[PDB]
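Undergrad: Dropping a structure here in structure tokens format, bear with me for questions.
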Amino acid sequence: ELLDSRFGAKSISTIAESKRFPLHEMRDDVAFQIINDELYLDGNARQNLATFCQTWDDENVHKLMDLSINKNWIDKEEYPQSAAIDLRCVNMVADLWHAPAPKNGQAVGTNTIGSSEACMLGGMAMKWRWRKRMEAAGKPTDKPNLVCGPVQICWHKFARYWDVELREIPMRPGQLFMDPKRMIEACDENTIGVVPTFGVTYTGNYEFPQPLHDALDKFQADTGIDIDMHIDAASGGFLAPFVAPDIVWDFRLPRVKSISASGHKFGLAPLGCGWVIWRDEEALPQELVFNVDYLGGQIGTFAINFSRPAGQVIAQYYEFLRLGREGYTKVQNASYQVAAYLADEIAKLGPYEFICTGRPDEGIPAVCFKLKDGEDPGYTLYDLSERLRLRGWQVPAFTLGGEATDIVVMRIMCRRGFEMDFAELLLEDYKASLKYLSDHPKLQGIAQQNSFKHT
Amino acid sequence: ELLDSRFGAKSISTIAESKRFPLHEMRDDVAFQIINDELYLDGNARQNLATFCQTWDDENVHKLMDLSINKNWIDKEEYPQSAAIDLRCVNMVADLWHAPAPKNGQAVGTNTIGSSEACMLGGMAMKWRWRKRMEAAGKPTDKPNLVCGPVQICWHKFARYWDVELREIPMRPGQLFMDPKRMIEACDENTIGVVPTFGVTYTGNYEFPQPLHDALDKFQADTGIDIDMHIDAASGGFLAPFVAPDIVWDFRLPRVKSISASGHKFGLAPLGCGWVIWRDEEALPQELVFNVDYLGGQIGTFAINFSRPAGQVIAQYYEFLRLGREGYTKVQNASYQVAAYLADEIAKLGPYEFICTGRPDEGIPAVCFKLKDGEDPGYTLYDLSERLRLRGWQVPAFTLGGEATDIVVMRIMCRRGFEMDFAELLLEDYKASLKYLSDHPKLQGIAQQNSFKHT
Amino acid sequence: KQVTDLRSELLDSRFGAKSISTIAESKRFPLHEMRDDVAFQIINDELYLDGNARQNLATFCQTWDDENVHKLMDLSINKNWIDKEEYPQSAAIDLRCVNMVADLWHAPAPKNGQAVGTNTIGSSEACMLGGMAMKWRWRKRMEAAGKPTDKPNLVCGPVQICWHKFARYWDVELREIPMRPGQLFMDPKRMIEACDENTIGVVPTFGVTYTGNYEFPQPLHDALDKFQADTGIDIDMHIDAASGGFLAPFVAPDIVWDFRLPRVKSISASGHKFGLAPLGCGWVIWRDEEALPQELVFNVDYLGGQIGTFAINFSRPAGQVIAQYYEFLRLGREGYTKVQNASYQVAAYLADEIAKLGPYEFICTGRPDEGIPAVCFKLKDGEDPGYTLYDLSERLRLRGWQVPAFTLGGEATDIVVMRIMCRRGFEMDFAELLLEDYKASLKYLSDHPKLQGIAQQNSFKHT
Amino acid sequence: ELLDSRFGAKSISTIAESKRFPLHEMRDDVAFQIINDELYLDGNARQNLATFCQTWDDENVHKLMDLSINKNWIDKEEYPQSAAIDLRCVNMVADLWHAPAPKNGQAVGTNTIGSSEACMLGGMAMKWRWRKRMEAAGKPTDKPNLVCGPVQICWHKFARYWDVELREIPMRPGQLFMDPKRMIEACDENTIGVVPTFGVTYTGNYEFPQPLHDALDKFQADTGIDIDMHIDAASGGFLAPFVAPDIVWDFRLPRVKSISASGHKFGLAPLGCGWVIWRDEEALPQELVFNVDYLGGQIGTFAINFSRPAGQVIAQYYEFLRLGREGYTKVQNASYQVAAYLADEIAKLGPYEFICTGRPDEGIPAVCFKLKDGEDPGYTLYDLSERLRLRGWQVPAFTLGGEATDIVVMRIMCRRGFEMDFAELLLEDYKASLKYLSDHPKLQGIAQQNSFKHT
Ligand SMILES: Cc1ncc(COP(=O)(O)O)c(CN)c1O
Ligand SMILES: Cc1ncc(COP(=O)(O)O)c(CN)c1O
Ligand SMILES: Cc1ncc(COP(=O)(O)O)c(CN)c1O
Ligand SMILES: Cc1ncc(COP(=O)(O)O)c(CN)c1O
Ligand SMILES: [Xe]
Ligand SMILES: [Xe]
Ligand SMILES: [Xe]
Ligand SMILES: [Xe]
């Protein structure tokens, strides 16, 4: 007769008969506690330096989210003020990225669940534009390809799910990104677009759309093939407009037909928010828009999702209102300041070569380094990653894709709430780890599992 | 210069600085109040009988959601307990639908944001299975079609986005649903699958998979053509297993390779929860599964979205645990009792012809009706709907699709929280409106806009 | 052949248990206990059918929420206003409010440091108290003069219902100066005509419920002076300043309406209107000890000696007084002036904007020197824009708004007006959105001419 | 230069600018803290045994009241559900007190802010009924009187405010309440009615209506004069129906035309809730009723107040619903158990004579006693009351009215939350005080201020 020390009663196991739908009722408050108690086993992510997504808490965001638990984004009739708020965000994000001022006062874009949806949506519209143009000219439309650099996994999914051929320019030592030369070599009249990554996941560096844009202009000159771009700005999109307004990467570039980003990365929204914006009505094929009947007349949607919570848009709106440009600038500078500082300090502690050092004009606030080629300080980065985990930190070590499959890097993400003091403390732990490693030479070479690298 | 009476300070208009990204910071607690006050203009949906989604509030769900605001469903490393709760639900749903007990102890399915993503996933798997089968028979794969009845807009989206021809059997009078005879005429060797809708959005009725299944068995006998099904049980999927276990619609049928439903409809989860289950490992082409690397190995996802909150899954788990089968039977029975009462009471109040009378063996808890042909009681259903809005209720009137385009109906949705007393009150207001329309005959015919119908 | 699995009793989807109905079982006192949390949920659930009043522009009462008012109210649920013994600190606070209000209205500085006045549940109670004391003063002056006291009358303009109640309940004849086109208010000429030696007082309404205009007490005061010079009859006033009472002192301190005028013997107003207190708070102040006849004061024994009360109510919560005190303290003259100005800004903009949308004649355009923050208008005479204000009201309800249209009293019973109340929380942005919905409705009414003339029920007009 | 230690800032005194309206703004949170701090000087009433009103806290009641802060009882249009609940309460109270089942389904009554207004209202209705009768008979209506026993102050108010001669039958030793003999001596054709008090404030005893009713029946036989009754059941009204249903005091007696009670006494509602119910339509002269226009028709009010919170009615409803008869019987008995106990136990502690010992068939849960005539234990009750204050308790010692002005009583009110355990502790403190008075004989005779005795 198994008992539970919590309830002073007969034990209900969650693991026994977690394989069948449960047969019986159980008191609501007991069910709540059992789950609540399980959840203590989840991490809080504050010491997690792998993830990009918002992990900090603001009481106001909890209140907005909690008011919004039942508020259906798709139901414009019942929730007309949430609907209004969503459209302001669309306009505000469009403005931020130099979208040509919209003819009717309303920018062409949509909120999404994350950058993943936002990319498939950008992806579909590219395909359709390329398909329309090619049928008009009487040509085969069965073999579209996409040209890009070391892209996030959403692009591999989009390519697979929509039968487009992924021409990914491989990462290679001393050329880790998509350069203009290799881009051009991979393009022809079946290329639907080119996708630069404005903040490479693996390393934190920017892929600068301008030099690529110039190559595509030249390419049109030489071949007559007119290629559009879509900027995956999952993280850059809410960084560069504030701390590096000089970098031309957005709608300021004529070939850029759409951009996407994550609200719930550096836009500071809570998990469950992305954005995609098109340059104008022509960037978005009408065949893709579905009009749904409501009382005030009908509205068009381009989204994969239908019903879903409006909480994250309202929270996004709250970030936008309370910070503005002036506010976001100070926030993102804070992060860059932390990244820079970690970068300089870590350089002093071993023979490291730095792929990314958290400068605002090169990428996102991220430190990314590898060991110097053919040097051996007595540990690998997997080893050091293991030591830091014992001190509560999740600092991922992993190998790159492509022809740089030989290279192991360590990458640190600096997000909101990882302030200068927690960086100090990481550093103390970092140093203590180097010390234990050197006191225990036997540890070398042992750890060999990659960590989660994707978001 | 303009002041605000809440703050006794210079006014900030959210409607003036609404077009561009704001330049200045504002005090957090003022942004919060500004937004909080706007959201009072949203409805609370408790008198809305137009929607399927949960709008009831339970204190434990709010707590679970609130703890879960940052829990990343995709980050199995940091949130391993959330990961575990998710997998449990997958098994529990599979079990509910009579999926073959799984070999390795883990059923084949995934959580989704809603039924929209669930259906595209199932839709994509149908396409690939059909493709693989044609390529083996050395036949062309360029003209896929999908056969179905009056489906929810997500299937129109699917067919557009993925280049499949939608053969929608049209609603017509005395013939609203996909019947076996009409289904068979639309089938051929390019049909990727047939999708019954187990709870038709427009009317509430079930399309019964079993007689369709018999027709497809006969169809393969006669032509050698072996057509699969995917059941869109958006609403029925959490009703029938409890209050009509003897309706054979699920994996008990060999042709049914996958099923989807909404957790946030009758599965009682909060907004942002959907499910899709496949019959077994072979129903899911591996080319569609993506393996992400993590510390404890690697898990395979099939999902359009990537990062996204885990609260909904956790809340769904709460509902499963606290109610079980005995609980859910009680809960759904309650809604059924309401709808059946409403249908009986309303029938006595006008010259009405009923398409759906809210019985558990016919469909979901919904009453759906139209005016009897050639009868004219001095008003239209649009008219009665507008009178009802004035007494706070949202009871939609709209026209059916296909050939029944001519037909106006009123459709009442009974969800959790809309209890017998509330139904009594609506009944009073309905009578009160009937009277006011009879006292003011000039009102007949004026209102003619369709209401939100789609979920 | 069955396929179902049903239970043979009525169930509730919330509780997965047997149904309990509030509606049958609403007829007799209930016989059985029920679980507390279930009782609570059943009730809380029903209350979602109440409006939140944010789009209700018919009411004067406070509808905005402020976290601190909620906490203060929540601490005070049990605090009994009448129980000076147990809640000496609440008693102190109440006394401070009375002084601050007196002070705000230029009451003569009290001899003993304590003004003569009381808190009440709302203006209704305030007014009966003012009316009672007026009646008693007059009764005594006549008894002194050995005259008959059985036929008292009260002169006033288009007043709120409470005066109709007071007049009935207390056997006083109501000489209401009737509203009529182009003279909607008690004017000096018609007031004088109604006045004789049984007039206990004249009651200017400083903020008319129906329209929002001020009846200005000073011209009336002048007439009443001239009237004494001619007849020797000495008539008192009492100002029903229900709403204007917490407006003019901040935005129009030059309008002479209060104790600055010697005939004004008491003033009443609502804290839970432009006072900004939460529902259930009024005030009445007497000029001095002599204005409140001792016969009306009841003395009750407490441990610290005895205190005198002039209240209709006895036991009652102190929350609103404390809440009112919070408002006074946190705002001051400086804060009120701002908060009040904000509301007048909304009214002025609505009035200037709405004027452009149809053929309207304006009774009140929300100007600080004319009345309260209210917009009140009627259709111009003999214009037919294609709808009545009743119809326009209806289309507005469908968009969530409650903007009343109702007929005026007296001889103007032939006029339909629309009135918009602008209170705290109804800010410029919300006024922008009303304007959009108003425009949308006009467009709907113009594309759908059959709607004209159909709607004809009066909306709630009184507070 | 003066500082506050709480805010480490320039001091604000509430005592300075308690004289004039304040000039300046302060920070909201500071204002709030200042006030909150002063409130700590208020008692919490748990040891106050002088009062009648509810002083116990229940979480649900707090939430309801807090939901209802803006809910306007008069505004039937905006808060239709609060209106509906109000009306149910009228019906439940009517039934409770054996009112004749109302014709049209709605009993004639109204909620009020307390017993005081409810008494005013019943009083006016009495004065009108007599007025109308007398006019019809062509007789003087200028000299109305009221006959009553030791009434609560509201009846003295009633009489002054409405020009009715109060004929209060005075208390006298051995005869403390209105008895039929003296009642009849005071009655005539100008008597608007007799008011028995069903739970006398000063003592706790019931004035029994039935023997008076017989006296009034006999009276009408001898003289032709027909005299109505109003019961003041401020406290008795929510006691006898549960623990003494046999006492015939209510609408079972035909001459009872109206009854009034406090919700916030033994009705268990929070402060600000009273009831008055009429026997039927005819009991309530239509002159007194005012019709206000709303949209759903028009409603009749008979109230002194106009705008006011609906929180308390709602709270009252919750108490009714959750408890019922069976609950109320339990709650009320428990209080009687306490007062019975105190009465037996105090009896043993000195030379006391009891006026009221907390028996259900005699009065409310109160103990009221005086020192035995010509007996001197060496203290007065005033002295005992003061000793008890020192140890936290408020136990009032006062003198009775009329011809018992020679008499000092102590009176203990036993209300909800003053449970057996607290009585026990009062007894301990009671014994210690007597011991202190015994050891310190000088203390005797010194204290002489009457306590608050009225509610
Ligand atoms: C470049 C890029 N694009 C897409 C994504 C996916 O974003 P989300 O998880 O917000 O859907 C990420 C995060 N990995 C990314 O770095
Ligand atoms: C049959 C069906 N399938 C798909 C959906 C879409 O579900 P969701 O809102 O969860 O995306 C609905 C609800 N409209 C539906 O009725
Ligand atoms: C002039 C006037 N008098 C008194 C009142 C009554 O006040 P209350 O609702 O606060 O009791 C009102 C509106 N009710 C009013 O506007
Ligand atoms: C018998 C009697 N009648 C009337 C009242 C007045 O009650 P309230 O304070 O609820 O107005 C009381 C309160 N002492 C009472 O006991
Ligand atoms: Xe869009
Ligand atoms: Xe999967
Ligand atoms: Xe007073
Ligand atoms: Xe009433």
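By the numbers in Swiss-Prot, the shown part of chain D spans 12-466.
Heads up, header says this was done by X-ray crystallography, 2.8 Å.
A Cβ is built for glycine as well, from the same backbone N, Cα and C atoms used for every other residue.
According to Swiss-Prot, the protein carries these features:
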type	residues	note
BINDING	D:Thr62, D:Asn83	substrate binding site
BINDING	D:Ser126, D:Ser127, D:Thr212, D:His275	pyridoxal 5'-phosphate binding site
MUTAGEN	D:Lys276 to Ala	Strongly reduces pyridoxal phosphate binding and increases stability of the polypeptide
MUTAGEN	D:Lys276 to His	Abolishes pyridoxal phosphate binding
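Help me understand the surroundings of these features in the structure.
TA: If you take the C-beta of D:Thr62 (substrate binding site) and look for same-chain residues 6 or more apart in sequence within under 8 angstroms, you find D:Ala56, D:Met424, D:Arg426, D:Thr466.
Take the CB of D:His275 (pyridoxal 5'-phosphate binding site) and look out to 10 A: across all protein chains shown you find 27 other CB atoms. In the three-state DSSP classification, D:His275 (pyridoxal 5'-phosphate binding site) falls within coil.
D:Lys276 (mutagenesis position) is surrounded by 31 other CB atoms, counting those within 10 A of its CB over all protein chains shown.
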Undergrad: Return the member of D:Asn83, D:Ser126, D:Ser127, D:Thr212 nearest to D:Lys276 (mutagenesis position) in space, with distance defined Cα to Cα and candidates limited to these binding-site residues.
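TA: Closest candidate to D:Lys276 (mutagenesis position), judged by Cα separation, is D:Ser126.
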Undergrad: I'd like the Cβ neighbour count for D:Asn83 (substrate binding site), meaning other Cβ atoms within 10 Å of its Cβ, all protein chains included.
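TA: The answer is 28 other Cβ atoms.
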Undergrad: Taking 10 A as the limit, how many CB atoms besides its own sit near the CB of D:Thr212 (pyridoxal 5'-phosphate binding site)?
TA: 21
Undergrad: Would you mind listing, in sequence order, the residues at least six apart from D:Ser126 (pyridoxal 5'-phosphate binding site) in the same chain with a Cβ closer than 8 Å to its Cβ?
TA: D:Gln163, D:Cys165, D:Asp243, D:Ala245, D:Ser271, D:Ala272, D:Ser273, D:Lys276, D:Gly285
Undergrad: Test of understanding: give the count of other CB atoms lying within 10 angstroms of the CB of D:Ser127 (pyridoxal 5'-phosphate binding site).
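TA: Taking every protein chain into account, the count is 28.
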Undergrad: Over all pairs in D:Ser126, D:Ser127, D:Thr212, D:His275, the listed pyridoxal 5'-phosphate binding residues, work out the largest Cα-Cα distance in Å.
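TA: Largest pairwise Cα separation, rounded: 15 Å.
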Undergrad: Any idea what the Cα distance is from D:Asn83 (substrate binding site) over to D:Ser127 (pyridoxal 5'-phosphate binding site), rounded to a whole Å?
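TA: So the Cα of D:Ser127 (pyridoxal 5'-phosphate binding site) lies 21 Å away from that of D:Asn83 (substrate binding site).
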Undergrad: Using a Cβ-Cβ cut-off below 8 Å, which of the recorded positions D:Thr62, D:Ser126, D:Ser127, D:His275, D:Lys276 are near chain C?
TA: D:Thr62, D:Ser126, D:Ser127, D:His275
Undergrad: Can you list which of the recorded positions D:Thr62, D:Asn83, D:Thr212, D:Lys276 have their Cβ under 6 Å from some atom of ligand 4?
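TA: Near ligand 4, sequence order: D:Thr212.
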